[PDB]
Amino acid sequence: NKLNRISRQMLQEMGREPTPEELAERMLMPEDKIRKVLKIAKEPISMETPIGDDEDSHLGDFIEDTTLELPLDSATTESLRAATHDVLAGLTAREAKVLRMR
Amino acid sequence: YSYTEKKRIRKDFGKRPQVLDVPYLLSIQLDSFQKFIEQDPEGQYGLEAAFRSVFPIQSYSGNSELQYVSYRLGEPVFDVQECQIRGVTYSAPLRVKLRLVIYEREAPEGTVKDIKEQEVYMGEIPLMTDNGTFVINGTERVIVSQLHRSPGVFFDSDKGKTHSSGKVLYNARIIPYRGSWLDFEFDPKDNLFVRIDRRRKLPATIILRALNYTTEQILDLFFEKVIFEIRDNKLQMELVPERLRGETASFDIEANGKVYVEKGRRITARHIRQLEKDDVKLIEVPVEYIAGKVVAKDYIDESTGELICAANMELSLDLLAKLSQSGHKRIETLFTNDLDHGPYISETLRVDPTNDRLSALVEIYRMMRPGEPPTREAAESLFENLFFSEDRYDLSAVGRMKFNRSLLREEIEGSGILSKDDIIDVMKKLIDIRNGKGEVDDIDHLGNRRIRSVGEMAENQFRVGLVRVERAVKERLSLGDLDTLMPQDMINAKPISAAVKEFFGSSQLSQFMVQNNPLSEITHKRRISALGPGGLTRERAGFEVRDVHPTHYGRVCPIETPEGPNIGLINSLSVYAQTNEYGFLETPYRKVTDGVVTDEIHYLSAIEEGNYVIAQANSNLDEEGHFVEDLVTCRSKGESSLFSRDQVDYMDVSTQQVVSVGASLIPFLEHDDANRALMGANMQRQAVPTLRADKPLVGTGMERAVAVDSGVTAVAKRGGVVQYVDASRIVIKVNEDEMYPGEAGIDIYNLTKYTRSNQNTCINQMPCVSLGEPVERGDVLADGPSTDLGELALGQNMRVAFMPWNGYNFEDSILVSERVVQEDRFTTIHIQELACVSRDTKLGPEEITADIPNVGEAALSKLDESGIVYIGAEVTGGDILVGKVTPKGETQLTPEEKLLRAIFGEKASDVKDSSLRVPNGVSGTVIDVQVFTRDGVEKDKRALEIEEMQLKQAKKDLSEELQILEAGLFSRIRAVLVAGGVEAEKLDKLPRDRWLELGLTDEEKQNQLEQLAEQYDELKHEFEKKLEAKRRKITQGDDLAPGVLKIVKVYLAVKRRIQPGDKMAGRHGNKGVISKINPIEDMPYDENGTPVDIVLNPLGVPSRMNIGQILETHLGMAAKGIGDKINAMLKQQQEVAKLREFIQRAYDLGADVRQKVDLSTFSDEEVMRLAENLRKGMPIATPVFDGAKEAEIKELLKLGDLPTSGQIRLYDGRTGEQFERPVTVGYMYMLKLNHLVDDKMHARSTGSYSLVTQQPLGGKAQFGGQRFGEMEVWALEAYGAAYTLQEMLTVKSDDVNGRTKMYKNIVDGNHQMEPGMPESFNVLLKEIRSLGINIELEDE
Amino acid sequence: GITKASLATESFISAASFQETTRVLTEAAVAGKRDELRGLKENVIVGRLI
Amino acid sequence: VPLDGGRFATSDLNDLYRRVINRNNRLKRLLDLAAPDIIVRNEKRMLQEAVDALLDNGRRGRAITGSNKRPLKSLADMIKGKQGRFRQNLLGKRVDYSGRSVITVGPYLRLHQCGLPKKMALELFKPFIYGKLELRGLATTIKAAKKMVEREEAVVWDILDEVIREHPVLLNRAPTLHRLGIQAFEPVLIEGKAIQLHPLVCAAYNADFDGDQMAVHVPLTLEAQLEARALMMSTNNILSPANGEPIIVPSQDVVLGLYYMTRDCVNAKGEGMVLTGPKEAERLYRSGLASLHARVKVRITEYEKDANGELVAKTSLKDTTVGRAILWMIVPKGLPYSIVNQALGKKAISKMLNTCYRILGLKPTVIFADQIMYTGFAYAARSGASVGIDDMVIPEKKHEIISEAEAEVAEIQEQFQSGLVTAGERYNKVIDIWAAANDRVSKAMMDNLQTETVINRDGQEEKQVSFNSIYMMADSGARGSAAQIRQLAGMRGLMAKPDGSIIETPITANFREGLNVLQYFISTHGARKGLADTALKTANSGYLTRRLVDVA
Ligand SMILES: [Mg+2]
Ligand SMILES: [Mg+2]
């Protein structure tokens, strides 16, 4: 709340509006925390916010899954076992046991 | 004839002389905004007008008033170029002087103290470019002019369909400029209704009560009075001898001692004549006729003081007695006629629940706000605020004007609100139409269609800003302390600033300027839209408004409109059209007095033109300009017919004025079907500029006007001689007549160099003049993209042959010789902006460092120490533009990966590779790099180098200005010193700086030398301040978004040529997609051996009736003929005589054209340069409807030495044998639209996925798969393909398990699917189950 | 009529597609109606063989 | 889920769910505080409203999401939509293994295949390429394979031709209407980014080349490959399921080729001579000895299977031309020479294909169709057909006809000023004579245009059907029709004002002449209402098929 208020006098006083470090001096605190405070303060945007074209295209339709695993990798995972399991039968029974162990 | 015309002159066919030349094509855009922001010392539209409405603002009754003084626009923060690079909006600060007055308590008014607060800043409003575009964030945007329904009253029909009883209805609608709508409408029972806005229907009379009108005055207003006298006993009556028309006699009717008519004889012209001339005022009547008649006023019994009858009640034979015995002599009744005067208003009162003013006011307030209790102050106040409040209601000037005009009033200007007189007059007029007297207007007429535009529209938004701040301003002045707070602490910026920003930023009328092409620009800035706010919608209307209207003549182009969902909802402005003074559309016309055609032009609006008889653009007059024929084709009122010699009041200005800038550029348009012409002018705007600006060989003559009027070219500010010519800049030394006395000067044009367009095309200027060449003011200095020597070249004309070629042209497909791609002529240059952002994540900040996990030196080759690609490194797909790395710690890898790192001994980094890399397949040369940095983060090495470089280049740039400027100024001092004390050889020896001392003998030359001193020192000082700001602007830390530490924007210039798949079209609506690129060997050649560039399929010609494209071909060939011919006499070096003779012959052509020509031109240097420009071809101008004719075309082909048929024999380059039949070969101007195949082409195997629904979604630009629809499903359902369909909607898209299980099988070599259940449907189960529904999958 | 006859469909999942969804689900949810699939529209929805 | 710049984004349900929770929880508190009835009652109503807003918002007041005017979307709106479910509504789910680009011709293609851009096929078969690459051991593992195609080593191209060979791809155009809107093709590798599409199919797709784009789909599972080949393959549908007539009928360029090919003039090189068979007929033509159209008897061998499933042979001297003789080389076995002995317009050339199918079966019909196209394009290219401005012949009698009809209106006009005829009667009268005039001009230029070529063979004179360029197109069935031609040479029509009341002063000019200002302006309405009507008729059609497929 204090921040909105400060931007007010300084809004017309500075003629455009105070710089990110301006209200920082106006405020008691470390003043770089302004940035940190400013992030969490934003309210989340409706994932249903209709974007462009109005075509029921909605913001949420554009949010990709980053936790997924592309198959071109999962495929190489199924392979990497077959790779390493083979090279470990190519070694002595104890080296495979010792390496599978370490 | 001008200087850039001496270089090349276009042979102009056509007869009709141009009386007026095309004005500035950007007039509308520029004039409008110019009226908005300006100091207008009166109520004319502008920031001034919107201020004076809501001002002055007083607190609530507290007698604390705040008034408004004046405003000013501060200097722009960045100029247009600077504003574009950084991303800011091009804007100026609005500084407004405010005066706060306080009345003493309690006072006869006077001020304790008044603080005049100087210019409080509210918002920065964007500014319009010299070309009429806006820059919102580093991006050019155009605001389309709007066409809406004009404010006023309008009476409509809504015939036919209503109630399916026929009968039509008649409704009036008052549409004010601001405030609620007032609607009046009838019903099948002829009861008048009213609804405010679209709200509940209400009986009309309730407003009269709300206007404080009791029933008696309602009866007294709309109806006449039938006076009844009881004289002796039982009922005499007053008679207007005319009232008996259209009705039959009710009793024995006799007066003036002579019985004129008995009972049962209808009243014709006979009966009325007798009464009028015999002056029959009073007759004796029976007591039964009033059984139906409604009493006018109230009549009470004098004795009992009790009400005998209320107003508007039907009398009976018995009722007459009770008011007769009360001593009533007079009983007033209504005049009712079912043809002339309908008993409509009367029947509405019986449906009126109200009685008095408050009742009506309550019933209105409860209509508007139902559910809430009415209040005396609420009902009274609300009604007073709707149409009677200066704040919440305005019709403005036009509303009042059209209002007054449609009501047949005298005053064209009046109150900006409604008066009791105003509403009532409309009601009277609406009834008159229902009575058969008067007619209804129609919405589609362009006299009722008003055109707004940027200046006006932005003004409305600024008003909204002031009202949403108004509520705030009163609120603070309530509690204000005496002289502590001031007219700053109250007024904020953001409320006003966010209003205007919300408009320029995302309103439907503000769009990216479709800028691949000057024609595209100029046709965007002249555009109308009936869409957006205050307009109709695609879904609402309705083919009448979409259709072309008779009033569109000379105002709106009939043929340039989109062919999509909104047809006729956009249009384009005509060529000569202008916005009327009041805001309508008026067009030029020529005043024809008596039988002579005068050259005074007269601009007539849609309604003005109505009454006049207007002649035709094509008509033959001569000598004094008498119409040759005794009768001429003309249009007078909505229709066209033959008109007499002296009838015509006016005549068309030009043969062109019906069309638009787009359509006026199509040659032989008169020969093209309207569909293909539309399509032609629609596609002509998509033509990407080419590598070599060519010129149209076949043309109209607008191309000069389009090039200059669009800012793409560089036009001379003042005339003079070119001092210096570089590919960078141009310095003109002004002629003395054009030069200002002070400062001397030279006008320096800084050319735009290679840079990105909105469509990712290349916009680059080239100098068209040579060292030391005379140029006069208004001469073309430099071509822009797609402009040649002052003309408009949207593509390159080329040799074309019509013939099926082995199916390679099958439908519209085009077969192009390799000569074209080798000549690199249709090659096009694209400039792409790629960005790399270093953000901040909860795990840590992202680094732009050149240290990237798991990459070799070949990657790092193209990178400097800092991680940014060098300028000029040509790059291809996959190359690293900007090294970027994001923190990810403690990966938690797996056993076999852990073994992998152990064996190959790589230290797996705590950092992940985010670097910006070239998209797959796009390849180009890096022409620029930008680094924006947050204020406070240390600029890395490269970023500092750049900033230092930009600084040196800036210093060099400013100094170059000063050096040439100083010489130009000192060069004037030298000449004035020579006028009275010339020492020529003596003067230029000593240092030039030591000149300012020498004075002169008494004369103005002493004050002139005096003058140049003053202006010199300012230059010394203005330069200094200019340098400093520039330096500061570089060093100032650039502002970024929240979370972004730094941004690297890389600019690639890709050069794409032509390949199968590009879309190409001529101006005639013939599309095409290049099919094969053929060797010159297989190209058809003529006997002389010259191959043909393009082979078109003739089959496209007959079906689509674009016939202009053929003439254009034929004539095109002829033009090329004169070139080859000239190319021979010049390669012969015959001499000026032989050459001059032949060129003169060409420009005449057979008789009766309008071109004129030489030999006035200096016979050697001026003539010879022109011939060099014609050897490629001789440019020809076919005016739109005045264009050339076959004979002239055929005649020009005779001079060409080329056949009249326009066809020759052609030989296949393969078999070498002839072609049976002659084939048409010629030169067609052809455009490359930007539908380029390596834009369109997309393919995806396995990409990213949407999270919410697991579905293919492009995140890397490896695009989500093609969208598979319902109709496409049916196609599979009609086929037996079950497995194709299952795999389509399960494993190929939605099955998050099955997809991976599938992929592994594809590489294993097993084509199967283990489908499972789609996640979309699997979600549907939870959504149903998330409600109270138990949905199960039964059985087994 | 064609549009009226398509209204009546045994499968409610099919009806929920092209009809008014709210009304279909409610009117079906009360009766405890059991969709046996068997039709085309529904099998496409659940993603099995037509 | 988070976004860039550290901001967050969330579904509207949270705001709704949160509310129901708060209120629910507050109510739980208000029970233990024993609040008065008036409050807990109010709290219950508020909770009731809140749950309702969660389930289906809009059956009450329509609560709006926080700080945003737009109402927050509830669970019923997640299922609901336009129309019914979004899931199954068009569109309809995005699908992997697909692509698209601008399409072009490729007449060299056989009817069962299509040109596929090199890069498109690379990115599409990416998993297959990986598997085939590691099947032969050219790549150690899938990862190395990924790097190979990403490196685009030259060696992969031969491997792609293997994985491509027998593997159909599905091609689709934008308004898929009937089942032929999707057809399976065999891939042919093409340098370049454009899709090449067999010309004969352009009719079934309604695919012009004006820049239309087509989408490609790869049939992954074995069952999908065999569905595409045995059902959706191009060659398996040559006949419309709507009506049994072939939809692969050669389109325009090809039929002008065959029309110009089998046609005959009166006197041309090779007139009257005789040849052993079509082989030496082409030998006559190709060498420049005989004209494509000249009357000639040649020995032909036709076939008739009129036995019991068995082919009879018959040889005779048929009276024909050189072109028809040459063309006979393509016609397989049991078709009679009668089918090719005619002029071969677009109408006959389809019924040719129909009969070939209904007699010899599918396989002979497919390869037949191919041959017809190849020869059609080829000979059409030889023909050197073109269109000049002098190819459109205006009747010599036009100006005279207009004047006579111009005299009639002035007759009827004199009758209206003198009251001999009523105003309404006037409008209809004038409209009829102008209409009648149009027919006159149309049927003048049609006669002149059609036969006026008047030529001589050895004897005196004679006249045949014109060889004029524009006529051949319309007669053959290639393009254009007497109606459209009438607008080029003869006067074009009487346009109609927006009102629909056809104007009593028609368009007296045509496209070969110029149209003046008024005529064009009046022409505009017909075009725009045409585009609007069609663009709307587009919408009417779609809804209709919808209602239809829903009921069936
Ligand atoms: Mg087509
Ligand atoms: Mg198309």
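The residue numbers of chain D are those assigned by Swiss-Prot, with the residues present covering 253-804 sequentially.
Method of determination (from the header): X-ray crystallography, 3.4 Å.
The backbone N, Cα and C atoms fix where each Cβ goes, and this holds for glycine too.
Under the heading Mg(2+) binding site, Swiss-Prot lists D:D460, D:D462, D:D464, citing experimental evidence as support. Experimental mutagenesis at this site is recorded by Swiss-Prot as D:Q504 to P, annotated: Resistant to antibiotics salinamide A and B. One mutagenesis experiment named in Swiss-Prot is D:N690 to D, and its note says Resistant to antibiotics salinamide A and B. Under its mutagenesis entries, Swiss-Prot includes D:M697 to V with the note: Resistant to antibiotics salinamide A and B.
Overlay of Swiss-Prot annotations on the structure.
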residue : record               : Cβ within 10 Å
D:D460  : Mg(2+) binding site  : 16
D:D462  : Mg(2+) binding site  : 19
D:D464  : Mg(2+) binding site  : 20
D:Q504  : mutagenesis position : 26
D:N690  : mutagenesis position : 21
D:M697  : mutagenesis position : 25
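Filtering the recorded positions D:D460, D:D462, D:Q504, D:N690, D:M697 for a Cβ under 8 angstroms from any Cβ of chain B leaves D:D460, D:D462, D:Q504, in order along the sequence. Recorded residues D:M697 (mutagenesis position) and D:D460 (Mg(2+) binding site) have their alpha carbons 31 Å apart, per Cα-Cα distance.
Residues from the recorded positions list (D:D460, D:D462, D:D464, D:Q504, D:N690) with a C-beta closer than 6 Å to any atom of ligand 2: D:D460, D:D462, D:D464. Taken residue by residue with DSSP, D:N690 (mutagenesis position) is part of a helix. Annotation note: D:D460 (Mg(2+) binding site) sits in a coil segment as assigned by DSSP. Taking D:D460, D:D462, D:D464, D:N690 as the recorded positions under consideration, the smallest Cα distance to D:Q504 (mutagenesis position) is found for D:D460.
Residues D:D460, taken from the recorded positions D:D460, D:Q504, D:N690, are distinguished by a CB atom under 6 angstroms from ligand 1. Annotated pair D:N690 (mutagenesis position) and D:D464 (Mg(2+) binding site), C-alpha to C-alpha distance, rounded: 37 Å.
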